[PDB]
Amino acid sequence: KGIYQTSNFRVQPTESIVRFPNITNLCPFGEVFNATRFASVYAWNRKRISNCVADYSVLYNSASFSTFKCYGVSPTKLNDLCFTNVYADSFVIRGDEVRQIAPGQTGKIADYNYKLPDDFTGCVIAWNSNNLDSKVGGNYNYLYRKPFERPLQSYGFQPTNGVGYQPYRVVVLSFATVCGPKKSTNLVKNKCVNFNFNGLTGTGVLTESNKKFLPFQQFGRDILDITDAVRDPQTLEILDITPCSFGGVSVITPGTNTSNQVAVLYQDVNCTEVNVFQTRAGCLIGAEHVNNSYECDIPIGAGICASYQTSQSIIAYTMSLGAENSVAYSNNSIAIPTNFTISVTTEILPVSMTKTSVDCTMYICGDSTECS
Amino acid sequence: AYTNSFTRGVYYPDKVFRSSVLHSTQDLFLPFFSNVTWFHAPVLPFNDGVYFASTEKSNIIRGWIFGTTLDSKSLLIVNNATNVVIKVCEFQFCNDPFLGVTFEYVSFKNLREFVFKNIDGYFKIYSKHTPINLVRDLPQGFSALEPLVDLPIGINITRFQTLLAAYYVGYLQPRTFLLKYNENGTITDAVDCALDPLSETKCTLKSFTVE
Amino acid sequence: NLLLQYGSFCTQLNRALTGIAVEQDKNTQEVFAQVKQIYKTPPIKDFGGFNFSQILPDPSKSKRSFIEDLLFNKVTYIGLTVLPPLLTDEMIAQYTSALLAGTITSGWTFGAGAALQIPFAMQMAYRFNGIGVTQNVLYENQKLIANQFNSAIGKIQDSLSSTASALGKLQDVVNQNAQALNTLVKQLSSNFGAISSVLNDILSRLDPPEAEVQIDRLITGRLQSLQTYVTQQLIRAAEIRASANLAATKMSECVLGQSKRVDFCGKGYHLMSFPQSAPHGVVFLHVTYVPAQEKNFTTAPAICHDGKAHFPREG
Amino acid sequence: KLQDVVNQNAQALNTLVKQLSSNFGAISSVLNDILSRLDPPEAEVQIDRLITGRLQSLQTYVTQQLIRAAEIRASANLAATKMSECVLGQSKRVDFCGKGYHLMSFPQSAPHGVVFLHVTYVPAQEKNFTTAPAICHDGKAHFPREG
């Protein structure tokens, strides 16, 4: 008979939420990939792509470039990455030169006009230019001849020609500030959730709070530096973080050899979160409440005790402190005993431990010198 | 010339709210009761960070060049009539620089205090406006500076020049400070733990009251 | 998955702390539960002029005595939990009211057998007889002894209410437990030679076959810090037990009786004491006879009348 | 109490022996495996992990033994005092010798402990009387010498 802490339980998070600011200040990709012109193949022209959202998911999904192919990166993953600082290089040339847009290569572009480093991590693509950069009088701007080294003549570029002689508007972006967009998601309240605010992962019951952060403050901390609150980066509102509901799961029983039904106690939770009975010690289940009081058989806590009684069940009750007794006092009444009892009563005390000794080398290293 | 850094150049260490709590931290701070070099109006180094405290009726101190050569070999920070330019460029100034009477940004009776710090490759600025008149120097009250900007730059900033009647400079030192955040989440008081043995005791008990 | 490789170190701490938690209910019973019935005071307070309205429970209220509410006013989530005491303070108030109502209406007899009524001045006439003062000195002074004790109880309000440091030991025990749990939380933010204290970021930043070594440093540090806390808790609990056993001993000899042990029941020749409950502890108001104004006399060890020597029988 | 002390000593030794089966992050909990599967310069890192593990356990166990030995000594000194006062005498200390006014007690040996039979006197059947604190005779007051 007793109460035993069989397990500890935790409400698992029902959702995961991710929150970041409004997705402003993107890089100007239309100034390179959607430009009205591109430089000669012998003289490729460079621009800068940094201190911005680098929206690489638009390029990875795009079909306008023949292939947005990367020498040392994944094009779908690139929207989650950041480059140290990105250079965007652009040129116009005949489509027969399009195979030169890669590291470890040869020919008038790749070895003499628009060459790239052997270790260059960068993504390159071209849009077909027979409708956009060629001309029927000849595309004379297609001039061709170290890495990025910006004696020469125009390529025979033309719009009616086959795809080798038809030009393409080529460009590439090389590999901090060249950083892709962080994806936001919908917010959740009053449920145990995983969350990830601007750099602040955690798990908890989020709730709209009455605290007053200053305009620059993003996290709230408790006395022991426990993360206590956050500001949402999209609506400038402040949330408490309450930890997800958890506690011990004690099982209450009479002796097994007296009965098999048991009552379970979830410490310090509201019963809604789990017959049922709320107590100041937690939520109690399988026991049933009664208005009577008895000497405390099995302790629950907070003045509640439980026992097995009558058709039998586990009852739970506010414990008796023993029977109450008003003494018949006055300024003139005395009670005197007329007879007595010689009650022999046991007291018991432990007096010695089991006198243990240990061969600490046999315990730590038994049978090995290499261990010793 | 010199004058007393009475109790100035506290700033919110981080973007954290803390309420009715005695949080204590080490950072580059203006040490309490130091002497600032006071200028009434001049190359100055940038040893680790700068507390700065010009008071002017018309804010003629408008631009500071922070860098390595101050020349064409690098932050041009410049307030104008309605905007605040910042850029890193190799550029130039004359034998007597003055203003005619890669980034971008937009913004006596008053004292526009600042603190300017570069650390972990990131350069940052904080501010206060100072509502109170005193013609002599920086008052003996208390006031904490809120953040205004950050940039990564990767430049080993050595020294600076400020262009336009007075300005004051005090170099930051690594120190432990203890900070009294009140209910509203604002710093109401601070203790410089290295100042005197009483401050070494307050930073031991956390409490501003020592028994 | 790594913590399981360290064996019983997650079990035996929960067992050790449960061994403390079960014992705190026991300490509270060993002190307060020393009576098998809840004695009720009579309605009329005819205790021979001794005004106990400040130490008996106020029925207008939690049903505590006035001097207890001073004590309750004077003493002030990530994986840790505080279990409730088995006995709520509104029950400790009944036990202390029973001990007190017994001590008033029946003196010591409710410690031995059944509570027996005895008029309170007739009890004090025994309390004096127990310190070698003949009880005629009580009734010949009763109105003065009442005024002395009423006034002395008056100073207890002011002593507890006006002074801020008056409950040093209970505030110290609450402070030690506060600083222990505060330390235990602070230690979660310590690096222990791992790349971070943020366990989720370790898993985010490094390959699992490597990150295991970082997590091993945090587990090693945190577990050693938990064992440190548990060992401090067991050592501290052994001291709180020695305090509770001393309190139980005082309540046995000094509430339920009159201890002849000089300077055990506080200074002075002891008469009686009244318990009051307090946050995480107990207070005793020890009532003690202190002799005050001495005259100096010639004396002789014994006297001769007929060549026979005579000696004092009881003086 | 005695069965509890025997149970605590059993649980402590049983835990201490069970720790030998645990890895502590070593490649096996069987020390002879580590010493035969792997070469000594490789193996020593795993063995130093396992030694660090077992040593932390042993220091835990010895600390539990010391903390419990202080409890058993506090019990033994209380027993020794009860035998000095309550067997070798009659202690007037109320409830120091079990419920009642006290007469005498008899010790009994028990495994790792002691048992006392306290022979207390406990009053039983009471009658309630009119009483007076003293009695007049000639307008002088008379008081009881005892009772």
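Chain D is numbered as in Swiss-Prot; the shown residues are, in order, 947-1093.
Cβ coordinates are placed from backbone N, Cα and C, and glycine is handled just like the others.
So that you can see what the record holds, here are the features copied from Swiss-Prot:
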- D:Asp950 to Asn: In strain: Delta/B.1.617.2, Mu/B.1.621 (VARIANT)
- D:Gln954 to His: In strain: Omicron/BA.1, Omicron/BA.2, Omicron/BA.2.12.1, Omicron/BA.2.75, Omicron/BA.4, Omicron/BA.5, Omicron/BQ.1.1, Omicron/XBB.1.5, Omicron/EG.5.1 (VARIANT)
- D:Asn969 to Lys: In strain: Omicron/BA.1, Omicron/BA.2, Omicron/BA.2.12.1, Omicron/BA.2.75, Omicron/BA.4, Omicron/BA.5, Omicron/BQ.1.1, Omicron/XBB.1.5, Omicron/EG.5.1 (VARIANT)
- D:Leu981 to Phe: In strain: Omicron/BA.1 (VARIANT)
- D:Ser982 to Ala: In strain: Alpha/B.1.1.7 (VARIANT)
- D:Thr1027 to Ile: In strain: Gamma/P.1 (VARIANT)
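Comparing Cα positions, D:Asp950 (variant position) lies closest to D:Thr1027 out of the variant positions D:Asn969, D:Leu981, D:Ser982, D:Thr1027. Sequence-distant contacts of D:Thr1027 (variant position), defined as residues of its own chain at least six apart whose C-beta falls under 8 angstroms from its C-beta, are absent.
D:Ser982 (variant position) sits 16 Å from D:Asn969 (variant position), counting Cα to Cα. The separation of D:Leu981 (variant position) from D:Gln954 (variant position), Cα to Cα, is 35 Å. Sequence-distant neighbours of D:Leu981 (variant position): residues of the same chain at least 6 apart with a C-beta under 8 Å from its C-beta are D:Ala989, D:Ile993. Chain A comes within the C-beta cut-off of under 8 angstroms for the following of the variant positions D:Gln954, D:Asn969, D:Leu981, D:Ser982, D:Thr1027: D:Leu981. It is D:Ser982, among the variant positions D:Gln954, D:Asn969, D:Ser982, whose Cβ has the fewest other Cβ atoms within 10 Å in the structure shown.
Those variant positions from D:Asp950, D:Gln954, D:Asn969, D:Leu981 lying by chain C, with Cβ under 8 Å from one of its Cβ atoms, are D:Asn969. For the recorded site, D:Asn969 (variant position), the DSSP three-state label reads coil.
With a 10 A radius on its CB, D:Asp950 (variant position) counts 9 other CB atoms from all the protein chains.
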